[PDB]
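Have a look at this one.
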Amino acid sequence: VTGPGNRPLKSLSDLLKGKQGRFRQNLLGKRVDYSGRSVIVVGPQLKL
Amino acid sequence: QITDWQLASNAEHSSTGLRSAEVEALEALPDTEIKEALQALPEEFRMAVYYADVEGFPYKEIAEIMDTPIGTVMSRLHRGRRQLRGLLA
Amino acid sequence: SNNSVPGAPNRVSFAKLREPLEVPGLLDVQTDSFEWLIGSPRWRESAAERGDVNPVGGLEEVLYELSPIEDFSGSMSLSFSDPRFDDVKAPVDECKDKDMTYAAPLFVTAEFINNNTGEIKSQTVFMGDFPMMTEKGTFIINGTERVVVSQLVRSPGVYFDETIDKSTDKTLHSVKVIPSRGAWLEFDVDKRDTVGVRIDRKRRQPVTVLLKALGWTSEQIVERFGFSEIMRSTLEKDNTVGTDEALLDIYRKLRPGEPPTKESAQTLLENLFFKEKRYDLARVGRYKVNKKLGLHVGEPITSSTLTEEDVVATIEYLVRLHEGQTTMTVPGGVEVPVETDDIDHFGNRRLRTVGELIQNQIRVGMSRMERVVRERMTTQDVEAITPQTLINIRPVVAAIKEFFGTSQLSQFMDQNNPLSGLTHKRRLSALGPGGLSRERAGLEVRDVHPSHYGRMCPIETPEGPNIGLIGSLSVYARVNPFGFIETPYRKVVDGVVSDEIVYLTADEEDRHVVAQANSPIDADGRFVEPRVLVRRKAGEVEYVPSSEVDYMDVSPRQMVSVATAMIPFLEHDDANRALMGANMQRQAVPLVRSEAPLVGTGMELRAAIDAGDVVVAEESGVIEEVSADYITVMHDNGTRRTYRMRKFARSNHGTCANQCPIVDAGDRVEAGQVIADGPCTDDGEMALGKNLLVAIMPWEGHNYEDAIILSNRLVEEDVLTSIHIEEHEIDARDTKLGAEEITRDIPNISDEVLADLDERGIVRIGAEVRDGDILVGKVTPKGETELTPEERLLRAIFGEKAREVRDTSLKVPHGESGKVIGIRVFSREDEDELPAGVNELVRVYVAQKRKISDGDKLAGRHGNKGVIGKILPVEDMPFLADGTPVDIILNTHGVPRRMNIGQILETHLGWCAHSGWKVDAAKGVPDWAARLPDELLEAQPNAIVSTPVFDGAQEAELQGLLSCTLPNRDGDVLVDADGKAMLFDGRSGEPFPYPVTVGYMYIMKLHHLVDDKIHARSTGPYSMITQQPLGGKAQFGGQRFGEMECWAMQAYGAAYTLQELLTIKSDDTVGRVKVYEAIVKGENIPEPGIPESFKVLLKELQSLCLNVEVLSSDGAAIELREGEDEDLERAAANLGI
Amino acid sequence: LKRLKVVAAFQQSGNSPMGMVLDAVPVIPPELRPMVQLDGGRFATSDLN
DNA sequence: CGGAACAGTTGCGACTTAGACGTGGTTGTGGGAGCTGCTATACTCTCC
RNA sequence: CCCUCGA
């Protein structure tokens, strides 16, 4: 059964399975507080 | 899937937005000034003004809970309110 | 030296070869297609030039195939003719501002005829506002500028596929009949040795079943097909005989549960294939089938549909195929080779251009209008009908709108600079409707194919998952009227190379022998060598006799795209880095000031003009008036023409489109001359970067591993600075508790922070805004229950009756700053058209000057990239003997193994261009300079030169020029014949012990910039669904700690960190708040609770009718719920009750 | 054997094959299949709705 | 820092309404788009 | 989700 664009709708089984499913995306991994990101540059003056 | 951008964009117009754990934690902290001001009130005025101005009880129900005539509720509401007005500014 | 453009800067070319053919207009792939759709007079003249078939426009063809529209009783008819376009409703920048669609009204002459009374009614009908292609080959839809990418599809025809991959190791042979519009028909010889038939995916049947059902006897098949031992074996395996049983068995396969009928099924099979309404082979398909089966030699153009003789011809071709025959002759057909077809060959692969896509949509919506007209013919009273009562145009306009809105080919235009936008219009895309799915695209579709030569650039294509699925039209390529790409070649007659030019398709190119452009020729047309490397048959490369040569390339760069043709010394770079270079040029940001490269390929001028972001004089004249706002040219006519300048305009990606006039009052200009520079142009040549002084050497580990070291001069003098313009949008709408209001009255907000707001609550033009500052104040109605008990008490005792609201004001996102350069306001109070429920809509434009900084990405044209790792004070940069500090330090270790040595060659030529040169001709012309052009025998300082791709500055020539390098102002030569110099250490003052390679290299500022990247979050918004943090910097989200990241934590065996990440940092709703509460109070972190995503998992499982319970050690289940009193008890305790 | 895996699986108590046919279909809470208003007055729903 | 007496406000509760909005009926023809350009592997079904 | 892009 397809919605707009002939895109097949995502069933209740699709929530669990797949790389984007609950297990892989929302359970074995998560987005977290107290985190950041940026581009990295070389630190040659740094201690290990 | 509903995009995170769609959720935030929807929350910009919401009655209550998307609250961080920080906001929830700070709001849950006691408000000291208000607490100490309420402490200075007599206990009767404190209960009555509490019921009315926080819980929203009618004078009938407030009188039923406090075991006084409704007139007492009116006097204590007015006087405790003016007391808090002078106390907090 | 690009002498065909007036006023073009003189750029001396190292090219030894003469290019007999000029580069065609680079937008002709767009404009030519759309001019055919409209039936423009330009297209008519070019049609008459190519010869006239009685040419019909795209719209004209749709109208003629549609006409006549007849009643099912033949009582009345409606016909369309002579479409015309009215004036444009609004100019381009008007639609961009007002969120409109650039369009023109379409009128057609509709003639209704009554077949009884003979009365005729001829009317003019308004068909809609027709979205128009701009002068730049784009469309503006709802204000946003868009590009329609040409689509790579398979042309209609017959294609045979021989698969040896069967487990039996034996070869099988397949065939597909593909129409333009219609039903699919497949024939397959079985691994079990049976000839199958599949109709629109229907299951196989013996090929004789359908042939019989077409009226064929079981004997007549044995007459034509009897020579096949496999067809003999198939007729016995055929279960039933006779036309009635065959037609009945066919109607059963199509409709699963219905009754068959003879006249229904034969009229069904007639209308399924042989009828024009439900099955259409295009003329392309007809000719391809004709040429593939050799059926019609006399070239009848009459009808395009399959024929019974086409079915017989297809089976016969397939029959002889699996047998192994190399040739076949058909009754009334001649000498066709029996062979498989290459699906990826460009003679079998077609390009659907913008005009054809739009035409297809016009045909859909037009057919819908036809359906409405038919339904209206039965209902209405004749003589009470005029055409305009029959014609409803809504489905046509809607059909056009749905295309530009929902189509993968209709695309948000990529304008980072004019080059990203130019190639975008030249893109050839294999993905889309009628194309192939990304899931179904194998590695064989993404490969360079020998038919691509001179047609699709082998270099330019994405390096991500879209590799091989997107390509660029070659510089000299055209799209022929049938959708096939052609490339010009030079006629080679009797071993002489003539100047006659012929455009050949991929099919025509296989019959001939084509010499590469690098093949040497002398003044005479004779080849220098008896053996020459050529492509001859199916893309094999061979040393070949010059005696037999048919055609020759018209130039080098003929096989290359526009962006690839701009890489100097391309021939010295490996194809991978050359790919990286082509893609990286389109990521360069326009600088506050441009600078042309000293070292070009000569393509930069013609690329900037054709891209159209530069202003060009359409007619020669004199400049009457000039300012930053506009330029007016007085023609010799006495008529004048004014050109308005785009001033600090935001592109789709946030770069700065800014035009500046390059002409002065009184100057005399010519038609085609560049009046004004665009964002990335300097004097009309594409300038994507700056010329930086470069030294190649490791420097104290800061250029370690692709990291780049910059001079702070590039910060101080704004050489890498660029302007970036953001658009912040906000609207007040209707909510559950009331309407939102844009106001300057923001509760509990200091007057100090409101100081830059105007009286409406909108920030004032010219203000300096930092993250957190209010751009637009807005309040939203808040319910009573959402007040805190403390907030409720104060509002009551103080007698505040004002509406309870929340502050929804639009604020600057984190890590952003700039000046407010613009405001747009749209109100429902006025007539401004807004979406349902939206009272007021405000846009605020902020502009930021971005100085180059650590973490920005720079690149050269050779694929050499890196972040800036350090910017140093100009003093400790290494410097030359005359005191000049170098601009940029590139690490030596990163050059050689990347196999892009052009970056070195360029650097050598960049220095010679910078300092100028004079070769010593006193004794005569040196041998190394003997082939140089006389204009390159000397050069003044800062000379701009072009080294075209595949005809460049040779190694020896570059080496000789390094000797004659001019001195500096002191007469000192700073760079030796090896291209190296002695440098001083800026920090210690000591000279570096060995000569370092130094020169001038062209470096671009790429659109990956730290300011858009750096992000950090303590806590923030969470998804209402999964109760995890949001994601993306725009939403102030958190970083994803994924599966592989958790493996690392488990591998370290750190349990508390992994549990902390997956509970109180993300999911656990009470824990995340109790944790923040503990840090502020300086206490220990609480023990984590249950992640919300697990409770969510249980609920999704229950919804699958799985009964899941978490059991205690008792064996009894556990309710997952929270006591609601704890929060109320704390809130009541906070008030002292 | 393959059949006995299934039948023997259903042989244990507390587990009946009747559950393989539903007279009632459960409905997941709305927060897990939400509906959000969009810029332009339109709405977006999970496919589940 | 009570208990009546007395005089200003929401606020629930009816009812008229004018328009969106869904209903009557419903009678010549008239059967969709889209695709299929993925590879490789295990294993039940199902034709024989 | 899709388009397109970065490592």
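Using the numbering of Swiss-Prot, the residues shown for chain C are 28-1164, in order.
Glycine is treated like the rest: Cβ placed from N, Cα and C.
Straight from Swiss-Prot, here's the annotation block:
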VARIANT   C:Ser437 to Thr  In strain: vr3; rifampicin-resistant
VARIANT   C:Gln438 to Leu  In strain: vr4; rifampicin-resistant
VARIANT   C:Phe439 to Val  In strain: RJ37; rifampicin-resistant
VARIANT   C:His451 to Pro  In strain: vr8; rifampicin-resistant
VARIANT   C:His451 to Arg  In strain: vr7; rifampicin-resistant
VARIANT   C:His451 to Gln  In strain: vr1; rifampicin-resistant
VARIANT   C:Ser456 to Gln  In strain: vr9; rifampicin-resistant
VARIANT   C:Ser456 to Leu  In strain: vr11 and RJ37; rifampicin-resistant
If you count the other Cβ atoms within 10 Å of each Cβ, which of the variant positions C:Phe439, C:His451 comes out on top?
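The residue with the most neighbouring Cβ atoms within 10 Å is C:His451.
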Quick one: pull the CA-CA distance for C:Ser437 (variant position) versus C:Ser456 (variant position), whole Å only.
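Cα-Cα, rounded: 11 Å.
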Fill in the CA-CA distance, C:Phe439 (variant position) to C:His451 (variant position), as an integer in Å.
10
Which has the fewest other Cβ atoms within 10 Å: C:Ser437, C:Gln438, C:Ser456, the variant positions listed?
C:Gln438
Express the distance between the Cα positions of C:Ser456 (variant position) and C:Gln438 (variant position) as a whole number of Å.
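If we compare the Cα positions of C:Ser456 (variant position) and C:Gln438 (variant position), the gap is 12 Å.
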